[PDB]
Amino acid sequence: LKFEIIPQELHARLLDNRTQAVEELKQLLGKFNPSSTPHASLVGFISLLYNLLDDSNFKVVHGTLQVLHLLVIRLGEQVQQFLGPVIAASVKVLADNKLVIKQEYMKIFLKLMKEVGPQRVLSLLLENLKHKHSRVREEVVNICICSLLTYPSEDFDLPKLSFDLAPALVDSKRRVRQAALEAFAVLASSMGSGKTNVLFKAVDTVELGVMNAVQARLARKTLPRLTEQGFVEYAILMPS
């Protein structure tokens, strides 16, 4: 058993129709206890999954993401030990503009937030606002929105959050900016109106136009919402 989990024949089929192999792997994961598995082996396994997400075939990527989700599930608290790797793995597939993919990585990120708390997840994740793929940036912002709609205000450091998100307000790409304005509407709602002042300071750190769009958005007292699938639906397309 490779990594104490995978039969060498399945491993060989995974590394050399990868999709069937991947689903076989999922089956094996079904009844598996990583609390009985040495750390080094779990590191190996996760490394393998990370490589499988490099596949050109999105169905392999999808199946691997399902395996990763299940692993995260089985792990429980132990996920805390692998927060970094699992988040790098999940950020990789954010460039992939496919709904089946997004289903799986949204499942993963929500599980992560459930296990180690939303703020941790989001700070790690928000470092990827400097990522060169604009869909990565866009989805970072949407996962933040999802987080702020799933968890109460006090689970978050909202000033920190708005300062970390303010650069998306001036992103070169329209979709990232639209995402960031929705996020700012949710921040305004979560701070309560007696503290929007900090949001305007956040806007000051990236512009000193954006002010006008932010105010226009905030004046619209409507918020995005979450689908059952955990996707964000936007409240409004600002003419901007």
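Numbers in chain A come straight from Swiss-Prot, and the residues shown are 345-360, 366-557, 563-594, in order.
This deposition comes from X-ray crystallography, 2.2 Å.
Note: Cβ is positioned from N, Cα and C throughout, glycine not excepted.
Copied from Swiss-Prot, the annotated features are:
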| type | residues | note |
| --- | --- | --- |
| MUTAGEN | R367 to W | Resulty in increased tubulin polymerization in vitro |
Euclidean Cα distance (Å) for gap endpoints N366 and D360, 5 residues missing: 9
C-alpha separation across unresolved stretch of 5 residues from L557 through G563, Å: 9
